[PDB]
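Quick notes on the structure that follows.
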Amino acid sequence: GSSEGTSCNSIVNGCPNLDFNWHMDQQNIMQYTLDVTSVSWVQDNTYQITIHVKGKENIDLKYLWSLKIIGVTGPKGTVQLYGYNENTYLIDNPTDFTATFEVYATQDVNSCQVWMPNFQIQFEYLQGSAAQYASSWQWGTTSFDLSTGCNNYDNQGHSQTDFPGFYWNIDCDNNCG
Ligand SMILES: [Mg+2]
Ligand code: NA
Ligand code: NA
Ligand code: NA
Ligand code: NA
Ligand code: NA
Ligand code: NA
Ligand code: NA
């Protein structure tokens, strides 16, 4: 049984034993982590998800120019979180934030579970007026995208993505099976 708005009980990291750090380390990008902390079924194949993203060290908001979720398969392909040009100020810490948005999840794992469609998070530090803080920037690459997924890894257990992929129950039907 399905009811619109139902929360999924069991959000599954689909590849928790991959090394996701290697991909950031190789690019001189500070490590970040991502977890999918909530999933609920809206209707049809649309789910509302909440992510929590944390950076290894704290980076003050003053250093940030823009931050957006990109490559989303969902009602909106781009989710703006911060940006001066975009006049959007929804997060106050680019190294400890949450975001909530909708995805269309359609690629089934099995008869009960469906994959999160993968996406990226685009960070732009030290651009525009934030460039004034270059003298104290200490965290490596300033302009980068971090990607999710379990579908792209090497033969030595390193992901070529930065964050795991996830799956959950179709329609958040928590008693499927
Ligand atoms: Mg997506
Ligand atoms: Na794994
Ligand atoms: Na529906
Ligand atoms: Na729909
Ligand atoms: Na949510
Ligand atoms: Na803000
Ligand atoms: Na099955
Ligand atoms: Na970028």
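Throughout, chain A uses Swiss-Prot numbering, with the displayed residues spanning 30-206 in order.
Note that Cβ sites are derived from N, Cα and C of the backbone, with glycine treated the same way.
The Cβ of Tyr111 (mutagenesis position) has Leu93, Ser95, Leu96, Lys97, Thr117, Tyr118, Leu119, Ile120, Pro123 as same-chain neighbours under 8 Å, each 6 or more residues away in sequence. According to Swiss-Prot, the mutagenesis experiment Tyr111 to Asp carries the following note: Disrupts homotypic domain interactions; when associated with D-113 and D-118.
According to Swiss-Prot, the mutagenesis experiment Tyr113 to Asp carries the following note: Disrupts homotypic domain interactions; when associated with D-111 and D-118. In three-state terms derived from DSSP, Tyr113 (mutagenesis position) belongs to neither a helical nor a strand segment and is classed as coil.
According to Swiss-Prot, the mutagenesis experiment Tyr118 to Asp carries the following note: Disrupts homotypic domain interactions; when associated with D-111 and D-113. According to DSSP, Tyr118 (mutagenesis position) sits within a strand segment.
Note: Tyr133 (mutagenesis position) has non-local neighbours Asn74, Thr75, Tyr76, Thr102, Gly103, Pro104, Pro146, i.e. same-chain residues 6+ apart with C-beta under 8 A of its own C-beta. According to Swiss-Prot, the mutagenesis experiment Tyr133 to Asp carries the following note: Disrupts homotypic domain interactions; when associated with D-144 and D-196.
Sequence-distant neighbours of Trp144 (mutagenesis position) (same chain, six or more apart, CB under 8 Å from its CB) are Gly43, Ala134, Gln136, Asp137, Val138, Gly194, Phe195, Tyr196, listed in sequence order. Taken residue by residue with DSSP, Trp144 (mutagenesis position) is part of a strand. The mutagenesis experiment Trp144 to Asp is recorded by Swiss-Prot, whose note states: Disrupts homotypic domain interactions; when associated with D-133 and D-196.
Record note (Swiss-Prot), mutagenesis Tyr196 to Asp: Disrupts homotypic domain interactions; when associated with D-133 and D-144. The unchanged residue is displayed. Packing around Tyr196 (mutagenesis position) is summarised by its Cβ count: 24 other Cβ atoms lie within 10 angstroms of its Cβ, all protein chains included.
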Inset, instruction - Please report the number of other Cβ atoms within 10 Å of the Cβ of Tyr113 (mutagenesis position). - result: 14
